[PDB]
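Visitor: One structure, pasted below without further comment.
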Amino acid sequence: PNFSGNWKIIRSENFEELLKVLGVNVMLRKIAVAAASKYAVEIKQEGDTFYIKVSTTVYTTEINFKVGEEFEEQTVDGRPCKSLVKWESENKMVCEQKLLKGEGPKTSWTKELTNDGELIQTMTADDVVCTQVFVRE
Ligand SMILES: *C/C=C(C)/C=C/C=C(C)/C=C/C1=C(C)CCCC1(C)C
């Protein structure tokens, strides 16, 4: 697998519903859905080490981790969490998140390279799965 590349979103499903579970009110959810349509992921992968830059028009953030080594990031709604990435197969990884503070819905994300040159990312909050599909820029 090489996830490395500059990825451009082509499809985004169930994102508003994810944010609803997470407690975001509707006007902000619609504004977030719009931001998600102009959103890009840059990945540099070296073996089991990943550098990931996620950016929208006005915001950019970096996630760096090594598979199997716990790290700190934030949930989709910005709450700090403890995260651990494991492989599920050659081209799919799964991340479990644990809130650093307080309580909230159970959240996780996945990344998968398809055999057709697509990157599929999912994000989960309890019962709700948002799916996002990217192609290489
Ligand atoms: C491996 C990829 C990861 C962990 C992706 C994380 C993506 C986000 C935290 C996305 C957040 C977004 C918003 C909260 C509002 C709309 C734009 C997004 C999709 C960039």
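The residue numbers of chain A are those assigned by Swiss-Prot, with the residues present covering 2-138 sequentially.
Heads up, header says this was done by X-ray crystallography, 2.1 Å.
Using N, Cα and C of the backbone, Cβ positions are placed for all residues, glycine too.
So Swiss-Prot lists the following for this protein:
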MUTAGEN   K21 to A  Loss of ligand-induced nuclear import; when associated with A-30 and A-31
MUTAGEN   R30 to A  Loss of ligand-induced nuclear import; when associated with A-21 and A-31
MUTAGEN   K31 to A  Loss of ligand-induced nuclear import; when associated with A-21 and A-30
Visitor: What does the structure give for the C-alpha distance between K31 (mutagenesis position) and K21 (mutagenesis position)? Integer Å is fine.
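Guide: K31 (mutagenesis position) to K21 (mutagenesis position), Cα-Cα distance: 11 Å.
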Visitor: For the C-alpha pair, I'd like the distance in angstrom between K21 (mutagenesis position) and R30 (mutagenesis position), rounded off.
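Guide: It is 8 Å, counting Cα to Cα.
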Visitor: How many neighbouring Cβ atoms, not counting its own, are there within 10 Å of the Cβ of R30 (mutagenesis position)?
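Guide: Taking all protein chains shown, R30 (mutagenesis position) has 17 Cβ neighbours within 10 Å.
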Visitor: Using a 10 Å radius around its CB, how many other CB atoms surround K31 (mutagenesis position)?
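Guide: So the number of other Cβ atoms within 10 Å of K31 (mutagenesis position) is 13.
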